[PDB]
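Read the structure below first, then the notes.
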Amino acid sequence: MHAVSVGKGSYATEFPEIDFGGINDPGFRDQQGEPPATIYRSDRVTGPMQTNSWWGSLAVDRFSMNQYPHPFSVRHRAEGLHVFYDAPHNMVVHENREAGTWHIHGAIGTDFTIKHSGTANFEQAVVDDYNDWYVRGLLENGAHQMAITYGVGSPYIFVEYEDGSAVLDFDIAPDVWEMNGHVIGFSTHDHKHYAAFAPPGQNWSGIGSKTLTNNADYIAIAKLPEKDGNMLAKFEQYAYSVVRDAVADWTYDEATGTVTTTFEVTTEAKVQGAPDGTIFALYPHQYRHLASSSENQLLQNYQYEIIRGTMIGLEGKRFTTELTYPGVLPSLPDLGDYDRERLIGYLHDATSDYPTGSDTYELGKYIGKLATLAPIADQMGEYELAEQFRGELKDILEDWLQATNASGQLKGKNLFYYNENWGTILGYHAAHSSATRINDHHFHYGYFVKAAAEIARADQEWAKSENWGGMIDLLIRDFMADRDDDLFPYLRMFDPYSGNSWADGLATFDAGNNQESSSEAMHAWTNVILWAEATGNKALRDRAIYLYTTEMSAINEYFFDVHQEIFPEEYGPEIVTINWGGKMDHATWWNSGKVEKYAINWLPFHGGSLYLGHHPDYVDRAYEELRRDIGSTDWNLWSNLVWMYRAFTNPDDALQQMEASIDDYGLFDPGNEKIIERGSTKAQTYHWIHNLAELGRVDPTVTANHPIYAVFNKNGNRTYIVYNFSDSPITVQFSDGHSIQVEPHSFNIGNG
Ligand SMILES: OC[C@H]1O[C@@H](O[C@@H]2[C@@H](O)[C@H](O)O[C@H](CO)[C@H]2O)[C@H](O)[C@@H](O)[C@@H]1O
Ligand SMILES: OC[C@H]1O[C@@H](O[C@@H]2[C@@H](O)[C@H](O)O[C@H](CO)[C@H]2O)[C@H](O)[C@@H](O)[C@@H]1O
């Protein structure tokens, strides 16, 4: 066979002969392919190749595209490594009124080029090593080699030379304001402040000219926060400690809900006595959550301005952040003041819904929709309908989770395949370049895990490894593997340091990598929490908890700017739709209207969505701005998503809008998402808004000693919600002294 058996399921090991289903569209057909054959990595990098990284273009392009190892941007070329910093004069905020788009971006310039004395014509740049957030790029020309070590959160670039020495080349002569022989402080013609470091005795030459040279086979470059010799002296201390290892280790304390992450480097000395450590540049989502024991390592005045706001300097081997996991739910409970017969009707209406495509994404949206309806059907006493939805889920997954047909041949569609070259599970039919660019695996597979988590909630037997569980856990491994996974790189999607996932597998853009729907990422993480809890997989659960909680911290900074500190004042919208390494867009990957540029970071609504309601002033600010722009509450598209979002702070208003318009159209209509977004239903919309109306506001100030919970607060009156996935009753302690007993396989309140 060209298939590997996993419990009752299987994946392909040879590329299937695709069933194109008579579709001739060149786009659709090109989608049904594989990621690039050529990987630019040396023979030192073996095993499943890392993807979905800030540095991906180094691996995919012969050289690289523009990359953002903050505070720097860099790019590999035949001539060497171009180095740049966006100063305020490089930054712009542009609006296209007719498109309804905004762009915050810098420039693709060159402050200087780091060069090798022996060649300006390297053949390629390869990935020679990487760790949790640094990369080692190797520019290669036979005996001539230049190895560049750099990373997000590193104000150093470390440069190692073979068969040559260091050259720094400038278009306009820099100002060398400090000359210590082997160490120089310099500024570009336009006043960007840098430093360069060589070992003692290896003195810089060409001071005053456009080309600075050093005979050493090792230099470091630093971005300096200020033209300041005291800072230069501090940067000297770690300029010879090249980062070799970097690890973000975490723990989840289930009793308190605290997610603790330690970021640790291990360096190699390039001069005698070089300390084992570095100067880290911390992002807002890190330093705003800095542990007490790390506070003394801060270099208070060491600030860098970047697209994500202000970075700050911290010195040493490690630092720690502390975050609070807020819980998730399998769905909202039965606590609304809805008309029950009206909800039952909408539940039956949803039997008309069908997927709007055969690809993993459209099919994903559909199964997430069914998985969302089934607990509501249970709650309304419609157990036979709930079972129909779960049966349809089972039928869909039992199809997709087998790579072979009844005769034992590979299927042409509705299957998964292991690309060995990169080491990734791909689904066919594919879309959004999920296969050709290894894009969005969390977005797509998150919907599959949702379907499986809802099945598992009602049927533990189905979810066992030897049954359909093994294939689900394989999908999960693809997008969030642990270390030393034989088939997959570590935490594919996630960048533990930038604190968010990256959607593009290749990152071949001059803006670095990107993420549009942070909510579909949070959806993926929620679903792994639910799945792992249902199936008794503690290690997997805690990993998804760490991801959910960390991703949340990046979202509130860089998507939402809840603290009003990151977006430039002149930027009109109250959200960034797509975050890049180097820029921020109020824009979508498809041609869209006004609502979608907000709501793509809200959808889908589910039992893990309550994170969206932690900052009520933000929810109001964002809503009101979209309302201002629309000019009324007549939403251009996806009205139901707006109402559901509005319910976080004002469910009376959400109810009123809903009552006025929910029944404007009848049954599922793919051509019309004015009222109901195609991944959503009337039943979901109606259930959510009424639940929020009775419960009040999300209360993130209360934690619990178990992971599957929520706490709401209505005018000082708290409602506590727990779902118990266990065969035994549990007792849950909340952080405000409240405690509750929960029966097996049930909610504490609102089971229906
Ligand atoms: O990059 C991640 C996102 O990619 C999007 O597809 C892009 C195409 O629309 C565009 O024409 O080409 C680029 C490659 O140059 C594609 O990456 C997907 O639609 C998104 O779903 C995805 O997150
Ligand atoms: O409403 C029809 C339009 O929908 C678009 O799909 C969006 C996806 O591209 C994006 O990845 O996710 C959102 C939310 O699920 C979808 O609305 C299509 O791209 C458009 O071609 C289509 O006109």
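Sequential numbering from 1, following the chain as shown.
Including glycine, each Cβ sits where the backbone N, Cα and C put it.
Annotation comment: Swiss-Prot describes 2-696 as domain 'GH81', evidence class sequence analysis. Residues or ranges marked as active site in Swiss-Prot: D440, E516, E520. As a published mutagenesis entry, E516 to Q (Swiss-Prot position 542) appears in Swiss-Prot alongside the note: Abolishes enzyme activity.
Fewest Cβ neighbours within 10 Å among the recorded positions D440, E516, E520: this applies to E516. DSSP gives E516 (mutagenesis position) a coil state; it is part of no helix or strand.
Calculated from their C-alpha atoms, the gap between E520 (active site) and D440 (active site) amounts to 9 Å. Residue pair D440 (active site) / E516 (mutagenesis position) shows a Cα separation of 10 Å.
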